[PDB]
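Peer 1: Input: one structure, supplied below.
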Amino acid sequence: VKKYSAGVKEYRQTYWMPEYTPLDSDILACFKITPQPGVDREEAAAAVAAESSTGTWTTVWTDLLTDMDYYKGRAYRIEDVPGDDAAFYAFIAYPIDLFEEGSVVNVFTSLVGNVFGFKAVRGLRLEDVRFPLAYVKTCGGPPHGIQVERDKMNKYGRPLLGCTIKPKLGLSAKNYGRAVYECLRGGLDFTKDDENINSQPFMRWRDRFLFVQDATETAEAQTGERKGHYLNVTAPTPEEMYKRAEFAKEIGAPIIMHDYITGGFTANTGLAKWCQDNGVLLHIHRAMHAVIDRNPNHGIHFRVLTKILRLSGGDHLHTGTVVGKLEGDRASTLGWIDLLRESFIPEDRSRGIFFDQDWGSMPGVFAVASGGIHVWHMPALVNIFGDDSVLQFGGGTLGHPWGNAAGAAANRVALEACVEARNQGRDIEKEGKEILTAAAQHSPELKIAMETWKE
Amino acid sequence: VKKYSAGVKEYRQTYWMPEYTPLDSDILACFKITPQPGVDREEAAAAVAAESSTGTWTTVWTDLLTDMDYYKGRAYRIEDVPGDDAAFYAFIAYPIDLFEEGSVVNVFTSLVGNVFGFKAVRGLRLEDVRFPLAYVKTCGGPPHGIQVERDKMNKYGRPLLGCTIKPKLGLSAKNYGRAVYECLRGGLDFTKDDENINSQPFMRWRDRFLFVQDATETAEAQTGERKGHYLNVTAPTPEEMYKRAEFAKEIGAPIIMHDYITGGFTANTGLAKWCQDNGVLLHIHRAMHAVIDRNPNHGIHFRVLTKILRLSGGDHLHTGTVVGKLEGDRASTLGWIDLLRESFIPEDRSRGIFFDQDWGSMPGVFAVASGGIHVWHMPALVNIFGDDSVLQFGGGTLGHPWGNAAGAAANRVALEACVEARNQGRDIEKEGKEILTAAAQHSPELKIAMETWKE
Amino acid sequence: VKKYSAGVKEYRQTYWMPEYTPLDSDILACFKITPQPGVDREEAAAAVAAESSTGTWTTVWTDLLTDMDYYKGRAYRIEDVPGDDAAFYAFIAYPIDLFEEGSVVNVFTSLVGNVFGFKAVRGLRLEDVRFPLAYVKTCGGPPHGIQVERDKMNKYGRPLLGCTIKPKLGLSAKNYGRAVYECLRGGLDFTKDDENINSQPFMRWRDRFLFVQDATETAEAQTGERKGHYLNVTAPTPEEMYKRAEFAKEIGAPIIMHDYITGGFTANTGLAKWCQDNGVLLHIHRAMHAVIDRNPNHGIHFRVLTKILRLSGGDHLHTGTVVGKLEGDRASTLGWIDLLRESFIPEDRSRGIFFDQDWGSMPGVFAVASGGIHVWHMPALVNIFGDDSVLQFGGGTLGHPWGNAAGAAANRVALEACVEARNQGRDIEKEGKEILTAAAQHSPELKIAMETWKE
Amino acid sequence: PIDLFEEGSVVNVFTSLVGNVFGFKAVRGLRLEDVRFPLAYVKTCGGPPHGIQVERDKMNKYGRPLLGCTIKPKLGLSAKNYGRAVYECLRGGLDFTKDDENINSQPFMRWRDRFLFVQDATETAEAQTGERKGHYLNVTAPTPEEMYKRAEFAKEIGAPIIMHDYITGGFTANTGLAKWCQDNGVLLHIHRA
Amino acid sequence: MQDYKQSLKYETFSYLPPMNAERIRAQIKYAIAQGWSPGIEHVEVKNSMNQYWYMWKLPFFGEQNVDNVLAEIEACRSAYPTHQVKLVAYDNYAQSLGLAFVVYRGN
Amino acid sequence: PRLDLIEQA
Amino acid sequence: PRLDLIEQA
Amino acid sequence: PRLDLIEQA
Amino acid sequence: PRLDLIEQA
C-alpha cells in the first residue's frame, strides 16, 4: 500500500503469503489453530501473523513511514492436523530484524503476547519455533554443556545420579545437611534443594548453603568421588539471586539451580551468563511447565520451552520421566530430548519436530528425569535417556528402609548394573528384572529396595 | 506418626483435614479439580495439598526430624462446582512459615510447581489464593499506587488516556518520537512502547528513549499538561533491564513499563523496588496471560495473577476490556478490578472471589483497558472502569483519518464528554450515542472518528 | 586418519577439498597466491588452509583427540588470476566454530597470522572474506550508522562537510579552537582533530576538548545548524582512551574519532561498544592502511579492512578520494563503498567482490573523502560518493585566501550547488565547471576559492 | 581518667557512666546530675556541624529568633497534602516547618514522595516571599543505611536542613549523621524524643 | 485529513468544551455526593505544572452546599484575577483527590 | 478507596 | 537505502 | 556425540 | 521448643 486510507481492513490482504519462501534468517513458528466455526483459515492464520508482528486492528498511517513488506510477519503455509479436522497448522515466518538479539524474552513475548487471547480461535497452541542459526549465535546458551560438565566433575561412562531432599519443606539447615551428607556418601553424584526451598523461616538460605557445603565436602572426602548439591538461588529480586549465587561460588559450591519459568527468563538469562563467567554449573527446574504445556489444544508445547531454555542457558533441564508417558507422547518426549542435547535435529512430524533445528556449536544440556521413580525404573530410564542424563531419586533414596546412605547405594548399584548390562549388549528393558535381581544378590541395599517398592 | 515405616502411603491419611479451621496467617488456595474417574475427591485434594507443600510419593524418614503437623499443607474443605459435576473445589491451607517473606516467586512456585502435572486429574485450575495480611505486609507492592500517581502527574477527575504506538515493530527512533509527539500534543496523557519493542536493529533502545523524551517534553510544553511515555525496559538480563531504567530516570522519563510474566517475577519485583527507590512510575503489561488464564479447566485464573502483580509491584496493570467479555465473565472481570484497586474485597462467589482479601494499606493499581477500542467504546469504558483507570487507544488514535493529533483529540473529547455526562447523572452507557453525537457537534475530530469506526 | 603415524606429511592430503561445498555458516577467504616456481598450486592452497586453521608442519597425535574433518579449514577452489599467470586465487572455507564470536581480532589474527610469511609463496594477498550472516550478528557493528546519525544531527539531503585543522601539529588549544570556530561558523558541519593530534606538550587533550567544545557551541548558536568536531581519543592505553571519551561525553561533544589500525582492533571494538552505550558518534581514521593495502601482490586489500571496520564499529570511515584513483581502481573503490554502506552486496568480480556479502540489518557507515581536494573536486565527489558521505576539506578550507570562515562558505556553496544541480537532473561531472561558475556569481568566497586552486 | 574513654565517642562515655550503676540494690535511686567534659575530650568530638553563627550566615537570618512549625496532624496526611500545609506555613512568614518526630516513612506517606513535595513547597514559598525557607526532613530510619540514603536525597534535592531523633535513633546514628551533615553542608535539627 | 492544532491543556475535562455554570455545578455536586471535601487552588499560569499551587483558605471539610463552593470560587477569582483556578475534591479515605479540574484558565 | 473498606471496617 | 536492496529483495 | 551428527554431516 | 507451643497448638 502506498496511500493512507483509514478504517478496518482484513488481515488476509497483507499477512497471508502462500507463495512466500522463508529465508534462512527467518524465525518460523508453527501454531495449531482451533478456530471458531465461521472464521476462515487463511484469515485466522493472517490474524495470528499480524498481531504477533506488525499488524493492527485498524489501518494506521505510520505503516507508510516504514516498509511493512520487509518487517511484517507472514503466514505462508496452512496444513491439516492429522486426525483432527477442527484444527489446522499455520506456519508463520518472522524476519530476524523483529527481535532483540540474544533475547529469548523478546522472541517469546512477541510470539505468545496476545494472539492466545483471540476470540476468533477456540484454542491456540504454539507447536514449534525454528530458531535460525544466525539468531542462535546471538544467545549465550548453556554456560558449560554436557561435555564441559563431565570434564569439570570428572564423571564419565554413565548417567549421573541425583536426589531431591525430602520433605520439600520443614527441615532445619543442619538437618538438611545431614540428609545431604548421607545421600552423597552413599553413592549419589548430586543432591538438590527442592524447587520450593529458597529462604524460609525454618531454614535461611545462608545457613543452608553453609551446612550443605560442609556436607558435600565431607562426603567427597569419604568417597573419593566429586559431589555437588544444587543450591537454589531462586530469589525475590535479581539482587538477591546474584547474592546467593556469589555466596555459593565463594564457599566452593560447584552447582546451583534456578526455576526459569517462575523465576523468569530475564533472571535466568542473567544467571546463565553469570554462571559462565564464574564457572558454576546451572541446573534448571521447569516449575509451571504443566500450567502451560499440558493442554494439547491451548498453550505452548514443552518442545518450544525446551528450545528457549537451551538458548537462555542451563547445564541441566528437568524433562520429566517418559516411563509414565504413553507411546504417543513418548516419541514427542524423545523429540525434545534430542532438541536439548543434539547439534542438528532434522524435521520429523512423527516426533512433533516441525522444522529442522540447527544448534551449531551451542552445547547440549543434560536431560534430568525425576518423579516417583525407584530402582525398578532404572532399566527403562537408562534405555530411554542414555548416558548424558541425570536420574534423580528423591523419595527413592530418602524412602529406603535403611536411610539415605543405603538408598543411595541401592540406586547407584542399580544404575551401574543397568549400564554394565547395556554395554554388554543385553536388552536392559526386556531383561530389567533379571539384571536387577542379579545385582541384588551382591547388594543387600538394592535387595530390600526392590522389596520396598513394586515392579 | 512417630516411627519410621518405609513404603508408599495414601495422601488422605495426613493431608485431608476436614475439621481444620484455617488460621489468619494461613495462605489459602482454591483449586478446581477435574479428576479422572476412579480417583476419590479427598485423595485428589490431599494429593494436591501434599505435593504443593511437604508431601512425598513415598514415606521418608526425614519427616520425623521435623513436625509435619505444623508445616504441612492441608486440604480442609471440598465443595461442588455449581453446574459442573465433573469438578470440585478443593480448599487448601498453607502455614505462612512455608514461604519466603516478600517473595511472590516462592509462593507461586510452591502452588503451581508440579500439581498441575498430576495424572490423577484431567485438569487443575487455581481459582483463588488468600494472601493473609501478615504476608501482604512483607511484600513491596506498587511503587506508588493510584493516589500517589495522580499527585505526581497532577491528574484528577477522569480516567487517564493512553496510546500504544503502531505498527508494533518497524519504526525508526526518530519516526517513533514523531508519532509519540503527535499523540501527546493532541490530548493523550500517555503513550507507550509496544510490548515487543525492546531494542531492535531498526530502533535501538537508547535512541528510542532519547527521541521519545524529546517528544514528551515538547508536547508537555505545547499543551501545559503533564505527559509521559511508558518506555519498555524489558530486557534479556537484569543488568540490561536496570541499565535502561536508569537511563529513563536520567533523562527525566516519569514512567516505564515491564512485562511481568514474560520478563519474570524476579525481574519485576526488583524493578518495582527500583521504581520506588527512584520515583519512577511502573506500568505492567500482562503478556502471556492468555496462555495461562484462558482455559477454564486447566491453568490459573487471572484474578490470582492480579494478586501476584499487586504484591510484586506495578502502578498500572493491563486488564483487557470488559466490552468484549460476556456477562458471565463481566462479573469476574469486575471482581479482579476490585482486587486490583480496593483495600478490602469481601468474599463473593458470584464474582469468583473465594476468600476475603485484605490489602490493608497496600496501594491500589490503575486498571488499564486496551484492544480494538475506539470512541464508541468510551461510554461503556468510563462506566465499567471509572476514574482510576487508563484507557489506551492505539489503533483508535494512529488510525484516525487526520493523524495522531486529531485522533488523540477525538478520544480526549469523547472521554471528557462521557465524564461530564456521568457527573451530571446521566446513564452514559444508555445515552452513549447521544452524548458522543452531542460532543461531535463541537469537535470535527470526534465527528469523523465516529464515522471511521462503527458503533 | 584414525591411527597416529609421526612424521612430515603433505598438506594436500587433508586440506585440499576440491569437491567441498561451503556451508552458509562458513567464513570464506580469497587469497591471491603468487607462488615460487616449483611449488604446486593445490599444495600452496592447502598449505595456506592448514596453517591458517588447524594444520601443523608435522603430524601430531593430538589431532586424533578431536575431529579434524569438522574443524579444519579447507581449500576448495583454485582459479586463475585474469591477465596474471604467475598468480592464482585460492578459495578457503573456515568453519564458524574456529572463531571467537564477535571478535574481528580473532578472525583477523587467524587469517593473516603466519601464512604471509611462507617461503613457498613470493606474495600472498588476502582479497576478500565472506563473513556469514551468523557471524555478522555476533558483532556489535557501527554504534549508530548512517540513518541514526542523520537523525541525531538533523542533517538530510546532502553529503556532510568536514575539515581537518591544519597544521597537523603545533597549535595551542585556544588557537585550535579559534580555527575550529571559524570553520564551523562558515558552514562546515564538522571539523576534526588530525590523526596525529592526541595529547602533546603544545596542546594537552583536556585543554583541547574544552576549547573545541566552546568553539562548537558558539558556532552552533551563530548558525542555527548542528555542529561537531571529531575529538581524537586515540591514546596510549585503553584506560586513557576511555577517559578521553568520557570527558567528551561529559562536555557534550557529539562525535569522537579513533585510529582503528594504529590504535588497534581491540581498542576500537571496545570504543565502538562504549559509543553505542553513551550515544556518541564514532569517526574512524584508517592510518597505516597504505602500509598493508597498497601492494597488489602482498598484503590485504582495503575491502577486507573495510569489512572488519564495519564489524568492529564506526559511524564514519575514511575511504580516500576516487578522483586520484584510475578507472581500474575506481570500480574497486566503488566496490568497498557499497560494502561500507549497503545491506547486501552481490558478487561482482569486475569490482573485486569475490563473495556475496550479506550484512542483514547491520547499519551502514558514512564514506569519508579527503586529501588534497578543493572546490573543483566537488562535482566529482558528489557524483561518486552521493549523499551518505562526508567530504573533508582541510587545506581547501584553512587555505582559502580569506580565512576559515570564507573557505568553509566556499566549500558549502559549492556542495549545495552541486547537489541542487544533481537533483535537477544535470550531469554534474560533465557540467561541473558551469555549475561552479554559476554559483560563484553569487558567492565571492567560492569565486576566489576557484581562483586559488586550479581546475 | 580520660584514658578510660574512646576519643570522640559520646557513646562510650555515656555507656560507662550509666551502664550498670543505676541497677544497684544498695541505692533506692541514682541520678546523674552533671558531667564535666574536659577540654581535651571536647576537642576530640565533632560537635555541631555548623552552629549558631554559621547557620545564621547560611540562611541569611539575623536579628531575631527563628520561627518554625510542626505539620499537624502528626500522622495521616498524604505527601501532596503535607506539601500544601508546608507551602502555606512558609509563604505566610515562618522560617521553617518540620516533619513530626513520628513521620519517617509510612504507608500513607512514603519518605521519598514527602521529600519531593516538601522541597517543591519550600522553593515555591521562598520565591514568593524573598526569604530563605527550610523544612526539617526527618531522616530517622530503621538502619544507618536507610538514614544516610534519606539524608543524601535531601542534599540531592537541595533541602537545607534535616532532623533526627538522637535518643530514639541512637547516639551512634546521630554522631554519624552529624559528621555527614558537616561534610555535606546540611543543617541538623535534633529532636529529643 | 485535518491538522491537529497543538495547545496547552489543563488535565481532566480540558479536552471538552469549556464548562458552563451547570456543568461545573454537576461536578461539585458529584464530589459532595461521594463524601469528598471540595477545595480551591490557584497559581500563576507559568507555574501551572508545580506540584503545590496556592491553597485558597482551607479545604471546605464537610461542606454540603455547592453554592458555598461556587461563591468561594468567585472570591478566589476576585482576589487573584490573573491566576488559574482549580477545583479539587479531597478523598480522605484514599488520601487522594477524587476529582480536580481547572475552572478558570488564567491571565 | 484504600482505608474505606478495610477488614476492620 | 537500507531495506530497499536486501538479500530478500 | 556433538560433532558426529552436525548439519554438515 | 519453638513449634511445640505455637498459637495454633
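Going by Swiss-Prot, the residues shown for chain A are 3-457, listed in order.
Cβ from N, Cα, C; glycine included.
Feature table excerpt (Swiss-Prot):
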{"type": "MUTAGEN", "residues": "A:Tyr72 to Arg", "note": "No longer binds N-repeats in CsoS2A"}
{"type": "MUTAGEN", "residues": "A:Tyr72 to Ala", "note": "No longer binds N-repeats in CsoS2A; when associated with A-346 and 'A-96' in CbbS"}
{"type": "BINDING", "residues": "A:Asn116, A:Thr166, A:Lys170, A:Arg288, A:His320, A:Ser372", "note": "substrate binding site"}
{"type": "ACT_SITE", "residues": "A:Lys168", "note": "active site, proton acceptor"}
{"type": "BINDING", "residues": "A:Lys194, A:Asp196, A:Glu197", "note": "Mg(2+) binding site"}
{"type": "ACT_SITE", "residues": "A:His287", "note": "active site, proton acceptor"}
{"type": "MUTAGEN", "residues": "A:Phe346 to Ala", "note": "No longer binds N-repeats in CsoS2A; when associated with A-72 and 'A-96' in CbbS"}
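Buried or exposed, and what's around them? Tell me for each listed feature.
Peer 2: In the three-state DSSP scheme, A:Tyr72 (mutagenesis position) falls into the helix class.
Spatially close to A:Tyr72 (mutagenesis position) yet at least six residues away along the chain are A:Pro97, A:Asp99, judged by Cβ distances under 8 angstroms.
Within the same chain, the residues at least 6 positions away from A:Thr166 (substrate binding site) whose Cβ sits under 8 Å from its Cβ are A:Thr193, A:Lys194, A:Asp195, A:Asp196, A:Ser372, A:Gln394, A:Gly396, listed in sequence order.
DSSP assigns A:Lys168 (active site, proton acceptor) to coil in the three-state reduction, outside any helix or strand.
Every protein chain considered, the tally of other Cβ atoms within 10 Å of the Cβ of A:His287 (active site, proton acceptor) stands at 30.
Around A:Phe346 (mutagenesis position), the C-beta neighbours below 8 angstroms that are at least 6 residues distant in the chain are A:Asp358, A:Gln359, A:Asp360, A:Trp361.
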Peer 1: Write out the long-range same-chain contacts of A:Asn116 (substrate binding site), meaning residues 6 or more apart in sequence whose Cβ is under 8 Å from its Cβ.
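Peer 2: Non-local contacts for A:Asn116 (substrate binding site): A:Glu53, A:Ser54.
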Peer 1: Could you round the CA separation between A:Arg288 (substrate binding site) and A:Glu197 (Mg(2+) binding site) to a whole angstrom and send it over?
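Peer 2: It is 9 Å, counting Cα to Cα.
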Peer 1: Calculate the distance in Å between the alpha carbons (Cα) of A:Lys170 (substrate binding site) and A:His287 (active site, proton acceptor), and round it to a whole number.
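Peer 2: Spelling it out, the Cα of A:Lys170 (substrate binding site) and the Cα of A:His287 (active site, proton acceptor) are 14 Å apart.
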Peer 1: When a 10 Å sphere is centred on the Cβ of A:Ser372 (substrate binding site), how many other Cβ atoms does it contain?
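Peer 2: I count 22 other Cβ atoms within 10 Å of it.
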Peer 1: Given A:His287 (active site, proton acceptor) and A:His320 (substrate binding site), what distance in Å do their CA atoms have, once rounded to a whole number?
Peer 2: 5
Peer 1: Going by Cβ pairs closer than 8 Å, show me which of the recorded positions A:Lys168, A:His320, A:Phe346 neighbour chain D.
Peer 2: none
Peer 1: I'd like the number of other C-beta atoms within 10 A of the C-beta of A:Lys168 (active site, proton acceptor), please.
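Peer 2: I get 26 for this one.
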Peer 1: Can you name the residues of this chain that are 6 or more positions from A:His320 (substrate binding site) yet have a C-beta less than 8 Å from its C-beta?
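Peer 2: Once residues fewer than 6 apart are set aside, A:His320 (substrate binding site) is near A:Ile286, A:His287, A:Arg288, A:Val370, A:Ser372.
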Peer 1: Cα-Cα separation of A:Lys168 (active site, proton acceptor) and A:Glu197 (Mg(2+) binding site), in Å?
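Peer 2: Just about 11 Å between their Cα atoms.
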Peer 1: Just name the recorded positions among A:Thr166, A:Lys168, A:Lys194, A:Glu197, A:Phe346 whose Cβ comes within less than 8 Å of a chain H Cβ; none is a fine answer.
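Peer 2: Cβ contacts with chain H under 8 Å: A:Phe346.
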Peer 1: For Mg(2+), what surrounds A:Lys194, A:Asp196, A:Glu197 with a Cβ no more than 8 Å from their Cβ centroid?
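Peer 2: Going along the sequence, the neighbours come out as A:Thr166, A:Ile167, A:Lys170, A:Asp195, A:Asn198, A:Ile199, A:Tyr232, A:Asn234, A:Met259, A:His287.
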Peer 1: Counting Cβ neighbours within 10 Å across all chains shown, tell me which of the binding-site residues A:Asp196, A:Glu197 comes out on top.
Peer 2: A:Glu197
Peer 1: I'd like the number of other C-beta atoms within 10 A of the C-beta of A:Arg288 (substrate binding site), please.
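Peer 2: 26, counting other Cβ atoms within 10 Å of A:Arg288 (substrate binding site).
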Peer 1: Cβ within less than 8 Å of a chain B Cβ is the test here; which of the recorded positions A:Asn116, A:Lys168, A:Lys170, A:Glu197, A:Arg288, A:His320 meet it?
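Peer 2: Listed recorded positions meeting the cut-off: A:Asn116, A:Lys168, A:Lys170, A:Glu197.
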Peer 1: By the criterion CB under 8 A from chain G, which of the recorded positions A:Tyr72, A:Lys170, A:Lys194, A:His287, A:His320, A:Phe346 would you report?
Peer 2: A:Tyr72
